[PDB]
Amino acid sequence: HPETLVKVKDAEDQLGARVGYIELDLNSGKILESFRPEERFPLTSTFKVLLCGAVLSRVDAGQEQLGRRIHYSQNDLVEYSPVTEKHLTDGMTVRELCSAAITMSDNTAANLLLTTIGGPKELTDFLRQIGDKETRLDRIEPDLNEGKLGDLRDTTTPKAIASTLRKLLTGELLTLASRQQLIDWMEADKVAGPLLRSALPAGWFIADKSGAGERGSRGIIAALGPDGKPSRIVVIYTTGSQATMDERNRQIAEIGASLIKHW
Ligand SMILES: [Cl-]
Ligand SMILES: [Cl-]
Ligand SMILES: [Cl-]
Ligand SMILES: [Cl-]
Ligand SMILES: [Mg+2]
Ligand SMILES: [Mg+2]
Ligand SMILES: [Mg+2]
(Lines of atoms letter the chains of each structure in order from A and count residues from 1; the text may use other names and numbers.)
(Lines give C-alpha, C1' and ligand atoms only; values in the text may rest on other atoms or scores of the structure.)
(Ligands and ions follow the chains in the order given, each with its own letter.)
Protein backbone atom coordinates (compact mmCIF):
# COMPACT_ATOMS: atom_id res chain seq x y z
CA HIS A 1 0.00 0.00 0.00
CA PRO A 2 1.32 3.45 -0.73
CA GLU A 3 1.31 4.39 2.95
CA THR A 4 3.76 1.67 3.60
CA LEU A 5 6.02 3.05 0.91
CA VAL A 6 5.95 6.42 2.59
CA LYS A 7 7.05 4.72 5.85
CA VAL A 8 9.85 2.86 4.01
CA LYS A 9 11.08 6.21 2.69
CA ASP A 10 10.84 7.81 6.09
CA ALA A 11 12.91 4.90 7.48
CA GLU A 12 15.58 5.57 4.84
CA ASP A 13 15.71 9.19 5.82
CA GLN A 14 15.82 8.52 9.59
CA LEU A 15 18.34 5.72 9.30
CA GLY A 16 20.57 7.23 6.62
CA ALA A 17 20.45 3.94 4.75
CA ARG A 18 18.71 2.03 2.00
CA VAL A 19 15.68 -0.09 2.87
CA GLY A 20 14.40 -2.89 0.64
CA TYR A 21 10.84 -4.12 0.94
CA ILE A 22 8.53 -6.60 -0.74
CA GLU A 23 5.12 -8.04 -0.02
CA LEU A 24 3.80 -11.08 -1.82
CA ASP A 25 0.46 -12.76 -1.85
CA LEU A 26 1.31 -16.17 -0.34
CA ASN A 27 -1.09 -18.24 -2.51
CA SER A 28 -0.31 -16.68 -5.84
CA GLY A 29 3.08 -15.07 -5.38
CA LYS A 30 1.76 -11.79 -6.82
CA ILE A 31 3.82 -8.78 -5.76
CA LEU A 32 1.53 -6.51 -3.74
CA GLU A 33 4.09 -3.82 -2.87
CA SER A 34 7.77 -3.24 -3.36
CA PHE A 35 10.66 -0.80 -2.81
CA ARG A 36 14.22 -1.56 -4.06
CA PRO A 37 13.05 -5.17 -4.54
CA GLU A 38 16.04 -6.20 -6.73
CA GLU A 39 18.75 -4.41 -4.80
CA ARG A 40 21.21 -6.47 -2.78
CA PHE A 41 21.35 -6.63 0.98
CA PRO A 42 23.20 -8.80 3.48
CA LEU A 43 21.19 -11.85 4.55
CA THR A 44 22.49 -11.93 8.09
CA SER A 45 20.59 -14.47 10.16
CA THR A 46 17.63 -14.58 7.82
CA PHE A 47 19.65 -17.27 5.98
CA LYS A 48 19.05 -19.70 8.84
CA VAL A 49 15.59 -20.48 7.47
CA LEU A 50 17.08 -21.33 4.07
CA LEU A 51 19.66 -23.51 5.80
CA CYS A 52 17.07 -25.47 7.65
CA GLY A 53 15.06 -25.82 4.43
CA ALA A 54 18.18 -27.42 2.85
CA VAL A 55 18.48 -29.73 5.89
CA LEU A 56 14.83 -30.73 5.65
CA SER A 57 15.21 -31.39 1.90
CA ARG A 58 17.98 -33.85 2.80
CA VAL A 59 15.78 -35.43 5.46
CA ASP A 60 12.99 -35.88 2.90
CA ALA A 61 15.47 -37.52 0.52
CA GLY A 62 16.72 -39.94 3.23
CA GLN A 63 20.13 -38.28 3.33
CA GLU A 64 19.79 -36.85 6.86
CA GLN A 65 18.05 -37.82 10.05
CA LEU A 66 16.51 -35.24 12.38
CA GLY A 67 17.57 -37.42 15.33
CA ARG A 68 21.23 -37.68 14.33
CA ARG A 69 23.43 -36.43 17.17
CA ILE A 70 26.10 -33.87 16.36
CA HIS A 71 29.13 -33.74 18.58
CA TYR A 72 31.30 -30.56 18.64
CA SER A 73 34.01 -28.77 20.62
CA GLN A 74 34.73 -25.56 22.48
CA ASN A 75 36.54 -24.07 19.54
CA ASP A 76 33.40 -24.44 17.42
CA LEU A 77 31.61 -21.95 19.68
CA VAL A 78 31.25 -18.50 18.23
CA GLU A 79 29.50 -15.40 19.61
CA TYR A 80 25.72 -15.43 20.18
CA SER A 81 25.39 -19.19 20.68
CA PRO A 82 23.09 -19.41 23.71
CA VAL A 83 21.89 -22.99 23.13
CA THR A 84 24.98 -24.63 21.71
CA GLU A 85 27.03 -23.17 24.57
CA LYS A 86 25.05 -25.53 26.81
CA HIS A 87 25.71 -28.80 24.91
CA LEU A 88 29.52 -29.14 24.48
CA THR A 89 29.62 -32.40 26.30
CA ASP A 90 26.40 -34.06 25.13
CA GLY A 91 25.96 -32.75 21.60
CA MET A 92 22.70 -31.80 19.89
CA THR A 93 20.49 -33.51 17.37
CA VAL A 94 19.90 -32.03 13.95
CA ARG A 95 16.36 -31.16 15.01
CA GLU A 96 17.65 -29.40 18.12
CA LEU A 97 20.15 -27.46 16.04
CA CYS A 98 17.50 -26.17 13.67
CA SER A 99 15.29 -25.14 16.53
CA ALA A 100 18.22 -23.25 18.08
CA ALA A 101 19.30 -21.70 14.80
CA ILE A 102 15.82 -20.40 13.97
CA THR A 103 14.18 -19.60 17.32
CA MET A 104 17.28 -18.52 19.21
CA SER A 105 19.33 -17.38 16.16
CA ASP A 106 22.15 -19.56 17.53
CA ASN A 107 25.25 -18.92 15.44
CA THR A 108 27.18 -22.09 16.23
CA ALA A 109 24.04 -24.11 15.56
CA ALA A 110 23.93 -22.65 12.08
CA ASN A 111 27.63 -23.38 11.54
CA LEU A 112 27.11 -27.02 12.56
CA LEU A 113 24.11 -27.32 10.26
CA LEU A 114 26.22 -25.85 7.47
CA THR A 115 28.73 -28.63 8.14
CA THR A 116 25.92 -31.20 7.91
CA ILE A 117 25.06 -30.06 4.39
CA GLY A 118 28.66 -29.53 3.33
CA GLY A 119 29.01 -25.77 3.67
CA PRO A 120 27.97 -22.38 2.25
CA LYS A 121 28.57 -23.52 -1.33
CA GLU A 122 26.18 -26.43 -0.86
CA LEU A 123 23.53 -24.08 0.51
CA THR A 124 24.00 -21.82 -2.49
CA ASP A 125 23.78 -24.88 -4.83
CA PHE A 126 20.48 -25.93 -3.17
CA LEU A 127 19.15 -22.41 -3.73
CA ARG A 128 20.12 -22.48 -7.39
CA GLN A 129 18.47 -25.88 -7.84
CA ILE A 130 15.14 -24.57 -6.49
CA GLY A 131 15.28 -21.54 -8.81
CA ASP A 132 16.78 -18.76 -6.65
CA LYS A 133 19.30 -17.17 -8.94
CA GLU A 134 20.38 -14.41 -6.56
CA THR A 135 20.86 -15.51 -2.98
CA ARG A 136 24.39 -16.54 -2.06
CA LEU A 137 26.05 -17.74 1.10
CA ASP A 138 29.82 -17.54 1.04
CA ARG A 139 30.89 -17.50 4.71
CA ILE A 140 29.84 -18.92 8.04
CA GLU A 141 28.95 -17.18 11.30
CA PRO A 142 29.97 -14.58 12.40
CA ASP A 143 31.86 -13.41 9.36
CA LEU A 144 28.81 -13.49 7.09
CA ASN A 145 27.52 -10.54 9.16
CA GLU A 146 30.33 -8.20 8.11
CA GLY A 147 28.24 -6.00 5.78
CA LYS A 148 31.28 -4.53 4.01
CA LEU A 149 30.67 -1.79 1.49
CA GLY A 150 30.89 -3.13 -2.04
CA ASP A 151 30.86 -6.78 -0.98
CA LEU A 152 28.46 -9.17 -2.71
CA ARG A 153 29.18 -12.09 -0.34
CA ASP A 154 26.30 -13.36 1.79
CA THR A 155 23.62 -11.29 0.08
CA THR A 156 20.15 -11.62 -1.36
CA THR A 157 17.51 -9.36 -2.83
CA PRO A 158 14.08 -8.89 -1.23
CA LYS A 159 12.42 -10.35 -4.29
CA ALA A 160 14.61 -13.43 -4.41
CA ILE A 161 14.30 -14.44 -0.80
CA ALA A 162 10.56 -13.67 -0.69
CA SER A 163 10.07 -16.16 -3.56
CA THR A 164 12.37 -18.68 -1.92
CA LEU A 165 10.49 -18.46 1.35
CA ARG A 166 7.24 -19.03 -0.46
CA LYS A 167 8.73 -22.15 -2.15
CA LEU A 168 9.80 -23.54 1.21
CA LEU A 169 6.57 -22.85 3.07
CA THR A 170 3.99 -23.73 0.42
CA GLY A 171 3.66 -26.26 -2.47
CA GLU A 172 5.70 -29.44 -2.73
CA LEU A 173 9.41 -28.58 -2.48
CA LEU A 174 9.36 -30.01 1.03
CA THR A 175 7.10 -32.77 2.21
CA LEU A 176 4.15 -31.77 4.30
CA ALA A 177 5.92 -32.98 7.43
CA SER A 178 8.99 -30.89 6.63
CA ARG A 179 6.96 -27.79 5.63
CA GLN A 180 5.13 -27.98 8.89
CA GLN A 181 8.31 -28.47 10.88
CA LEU A 182 9.92 -25.42 9.25
CA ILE A 183 6.81 -23.32 9.95
CA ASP A 184 6.73 -24.60 13.54
CA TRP A 185 10.31 -23.51 14.15
CA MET A 186 9.63 -20.08 12.62
CA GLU A 187 6.40 -19.62 14.59
CA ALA A 188 7.87 -20.59 17.97
CA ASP A 189 7.96 -17.96 20.69
CA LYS A 190 11.11 -15.94 20.86
CA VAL A 191 12.73 -13.93 23.57
CA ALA A 192 12.14 -10.57 21.84
CA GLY A 193 10.41 -9.82 18.56
CA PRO A 194 10.76 -6.06 17.98
CA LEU A 195 10.35 -6.03 14.20
CA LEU A 196 7.03 -7.54 13.34
CA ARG A 197 5.86 -9.55 16.29
CA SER A 198 5.51 -6.37 18.25
CA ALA A 199 2.98 -5.07 15.37
CA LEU A 200 1.08 -8.28 14.90
CA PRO A 201 -2.60 -8.31 15.95
CA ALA A 202 -3.81 -11.01 18.33
CA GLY A 203 -5.01 -14.11 16.61
CA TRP A 204 -2.78 -13.48 13.62
CA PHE A 205 -0.23 -16.00 12.40
CA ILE A 206 3.43 -15.19 12.00
CA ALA A 207 6.34 -17.39 11.01
CA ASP A 208 9.41 -15.17 10.92
CA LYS A 209 13.18 -14.96 11.09
CA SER A 210 15.06 -11.77 11.87
CA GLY A 211 18.68 -10.91 11.28
CA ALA A 212 21.19 -8.43 12.58
CA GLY A 213 24.78 -7.86 11.55
CA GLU A 214 27.53 -5.29 11.44
CA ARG A 215 27.48 -1.98 9.62
CA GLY A 216 23.77 -1.47 10.08
CA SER A 217 22.57 -4.72 8.61
CA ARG A 218 19.10 -5.70 9.78
CA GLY A 219 16.33 -7.72 8.25
CA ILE A 220 13.27 -9.87 8.61
CA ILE A 221 11.50 -12.44 6.46
CA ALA A 222 7.98 -13.50 7.40
CA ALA A 223 4.79 -15.22 6.43
CA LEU A 224 1.87 -13.66 8.27
CA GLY A 225 -1.87 -13.13 8.16
CA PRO A 226 -5.11 -12.95 9.99
CA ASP A 227 -7.10 -15.74 11.72
CA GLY A 228 -4.24 -18.05 12.49
CA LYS A 229 -3.24 -18.52 8.82
CA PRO A 230 -0.55 -16.85 6.80
CA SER A 231 -1.69 -14.98 3.60
CA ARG A 232 1.34 -12.76 2.72
CA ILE A 233 5.12 -12.90 2.70
CA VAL A 234 6.95 -9.76 3.78
CA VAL A 235 10.66 -9.10 3.54
CA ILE A 236 12.41 -6.03 4.89
CA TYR A 237 16.14 -5.38 4.73
CA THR A 238 18.44 -2.48 5.48
CA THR A 239 22.21 -2.02 5.68
CA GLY A 240 24.62 0.83 6.22
CA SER A 241 22.89 2.74 9.00
CA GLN A 242 24.93 3.99 11.94
CA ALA A 243 21.85 5.00 13.87
CA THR A 244 21.35 3.23 17.17
CA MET A 245 20.04 -0.33 17.20
CA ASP A 246 16.89 0.94 18.88
CA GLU A 247 16.30 3.45 16.12
CA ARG A 248 16.87 0.78 13.45
CA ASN A 249 14.45 -1.54 15.14
CA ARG A 250 11.82 1.22 15.65
CA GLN A 251 11.96 2.27 12.02
CA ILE A 252 11.50 -1.25 10.76
CA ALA A 253 8.73 -1.86 13.30
CA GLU A 254 6.90 1.18 12.00
CA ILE A 255 7.01 -0.27 8.46
CA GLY A 256 5.35 -3.34 9.92
CA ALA A 257 2.77 -1.29 11.78
CA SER A 258 1.87 0.39 8.45
CA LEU A 259 1.58 -2.93 6.66
CA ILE A 260 -0.85 -4.09 9.29
CA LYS A 261 -2.84 -0.88 9.44
CA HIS A 262 -3.30 -0.84 5.66
CA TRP A 263 -3.70 -4.61 5.23
CL1 LIG B 1 11.55 0.73 -6.22
CL1 LIG C 1 15.18 -2.59 -7.45
CL1 LIG D 1 27.92 -33.90 9.46
CL1 LIG E 1 12.01 -9.52 15.41
MG1 LIG F 1 34.15 -34.17 20.63
MG1 LIG G 1 3.96 -23.88 17.59
MG1 LIG H 1 3.47 -16.31 20.81
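Numbers run from 1 along the shown chain.
This deposition comes from X-ray crystallography, 1.2 Å.
Note: Cβ is positioned from N, Cα and C throughout, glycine not excepted.
What Swiss-Prot says about this one:
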- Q14 to K (Swiss-Prot position 37): In TEM-2, TEM-3, TEM-8, TEM-16 and TEM-24 (VARIANT)
- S45: active site, acyl-ester intermediate (ACT_SITE)
- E79 to K (Swiss-Prot position 102): In TEM-3, TEM-4, TEM-6, TEM-8, TEM-16 and TEM-24 (VARIANT)
- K209, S210, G211: substrate binding site (BINDING)
- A212 to T (Swiss-Prot position 235): In TEM-5 and TEM-24 (VARIANT)
- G213 to S (Swiss-Prot position 236): In TEM-3, TEM-4 and TEM-8 (VARIANT)
- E214 to K (Swiss-Prot position 237): In TEM-5 and TEM-24 (VARIANT)
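Structure with Swiss-Prot features highlighted.
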residue : record                               : Cβ contacts under 8 Å, 6 or more apart
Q14     : variant position                     : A243, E247, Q251
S45     : active site, acyl-ester intermediate : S105, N107, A110, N145, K209, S210, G211, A212, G213
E79     : variant position                     : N107, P142
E214    : variant position                     : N145, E146, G147
Additional residues surrounding substrate, by Cβ distance to the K209, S210, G211 centre under 8 Å:
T44, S45, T46, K48, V49, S105, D208, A212, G219, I220, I221
With every protein chain in view, how many other Cβ atoms are within 10 Å of the Cβ of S210 (substrate binding site)?
24
If you draw a 10 Å sphere around the Cβ of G211 (substrate binding site), how many other Cβ atoms fall inside it, taking every protein chain shown into account?
23
Can you see whether DSSP assigns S210 (substrate binding site) to helix, strand or coil?
strand
Among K209, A212, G213, which are recorded positions, the residue with the most C-beta atoms within 10 angstroms of its C-beta:
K209
DSSP on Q14 (variant position), three-state: which is it?
helix
Under a threshold of 6 Å between Cβ and any atom of ligand 4, which of the recorded positions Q14, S45, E79, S210, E214 are retained?
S210
